[PDB]
Every structure is written in C-alpha cells, then in structure tokens.
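Below is one structure, written out as structure tokens; comments come after it.
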Amino acid sequence: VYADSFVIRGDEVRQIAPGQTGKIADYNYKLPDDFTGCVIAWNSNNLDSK
Amino acid sequence: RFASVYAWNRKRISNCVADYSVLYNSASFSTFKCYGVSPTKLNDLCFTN
C-alpha cells in the first residue's frame, strides 16, 4: 500500500481523480487512468489555517 | 454586464483563432464540464461557427 498525503483547496479535491485536470492535476499530482485505490479527503479548517 | 438566465445572451464567434488554453488554465472557474469533447484536445481541434 502506498499512501500519498498532501493539502489542497476545497474546490481542488475534485481534481484528485483519474482524468481530471487543473493546476493540481497538471503540475503537482497526476493520477493514472488505471488507478486502483481510494482518495480520502477531509476539511481541516481548524488546524492548518491561522 | 451579464443578461439574466431568462434572457441569456448569445454571440456567434467565427473566422478567428482562439487559444482555449488561456481559459483552460485560469483558476477563476469552478466547473469546466465539457460534453462530447476533451478540454485538452480543444486546442488542436478546429471547429466551425
């Protein structure tokens, strides 16, 4: 199992999916079209926002 | 000025080149849902009317 963890914007979690595009999906994190796994995302606007 | 939904305004763009990548790269948009075409391939594709 490989767990890749990062932080992105609220309207950018939809970019973490095979085939999606945008700055995250073009320059930072690309997901293969045959990706088998899970994409867990949760709001954390109480610990990483000062 | 943007006309309301009941009177949506339509423009006929024709006979000019248009870099769809400038719209495709801007972060000002939230939903970019393309039906029948792929936004990446919108560049090389030459459409009519």
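Residue numbering for chain B follows Swiss-Prot, covering 346-394 in order.
The backbone N, Cα and C atoms fix where each Cβ goes, and this holds for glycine too.
Annotation of the natural variant B:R346 to K in Swiss-Prot: In strain: Mu/B.1.621; the original residue is retained in the structure shown. According to DSSP, B:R346 (variant position) is assigned to coil rather than to any helix or strand.
There are 3 other CB atoms within 10 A of the CB of B:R346 (variant position), with all protein chains counted. Among the natural variants in Swiss-Prot is B:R346 to T, noted as: In strain: Omicron/BQ.1.1, Omicron/XBB.1.5, Omicron/EG.5.1.
Sequence-distant neighbours of B:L368 (variant position) (same chain, six or more apart, CB under 8 Å from its CB) are B:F374, listed in sequence order. Listed in Swiss-Prot is the natural variant B:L368 to I, annotated as follows: In strain: Omicron/XBB.1.5, Omicron/EG.5.1.
The Cβ of B:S371 (variant position) has 10 other Cβ atoms within 10 Å, all protein chains considered. Among the natural variants in Swiss-Prot, B:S371 to L has the note: In strain: Omicron/BA.1. The residue drawn here is the original one.
Quoted from Swiss-Prot, the note attached to the natural variant B:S371 to F states: In strain: Omicron/BA.2, Omicron/BA.2.12.1, Omicron/BA.2.75, Omicron/BA.4, Omicron/BA.5, Omicron/BQ.1.1, Omicron/XBB.1.5, Omicron/EG.5.1. According to DSSP, B:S371 (variant position) is assigned to coil rather than to any helix or strand.
According to Swiss-Prot, the natural variant B:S373 to P carries the annotation: In strain: Omicron/BA.1, Omicron/BA.2, Omicron/BA.2.12.1, Omicron/BA.2.75, Omicron/BA.4, Omicron/BA.5, Omicron/BQ.1.1, Omicron/XBB.1.5, Omicron/EG.5.1. With a cut-off of 8 Å between CB atoms and residues at least 6 apart in sequence, the same chain places nothing near B:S373 (variant position).
A natural variant is reported in Swiss-Prot for this position, B:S375 to F, and the note states: In strain: Omicron/BA.1, Omicron/BA.2, Omicron/BA.2.12.1, Omicron/BA.2.75, Omicron/BA.4, Omicron/BA.5, Omicron/BQ.1.1, Omicron/XBB.1.5, Omicron/EG.5.1.
Residues near B:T376 (variant position) in space but far in sequence (CB under 8 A, at least 6 apart, same chain): none are found. In this structure, B:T376 (variant position) belongs to neither helix nor strand by DSSP; it is coil. Under the heading of natural variants, Swiss-Prot lists B:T376 to A and annotates it as follows: In strain: Omicron/BA.2, Omicron/BA.2.12.1, Omicron/BA.4, Omicron/BA.5, Omicron/BQ.1.1, Omicron/XBB.1.5, Omicron/EG.5.1.
Residue density at B:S375 (variant position): 7 other Cβ atoms are found within 10 A of its Cβ, drawing on all protein chains shown.
Proximity to chain A (Cβ-Cβ under 8 A) holds for none of the variant positions B:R346, B:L368, B:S371, B:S373, B:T376.
The two recorded residues B:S375 (variant position) and B:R346 (variant position) have their Cα atoms spaced 20 Å from each other. For the pair formed by B:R346 (variant position) and B:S371 (variant position), distance between Cα atoms is given as 21 Å, rounded to the nearest Å.
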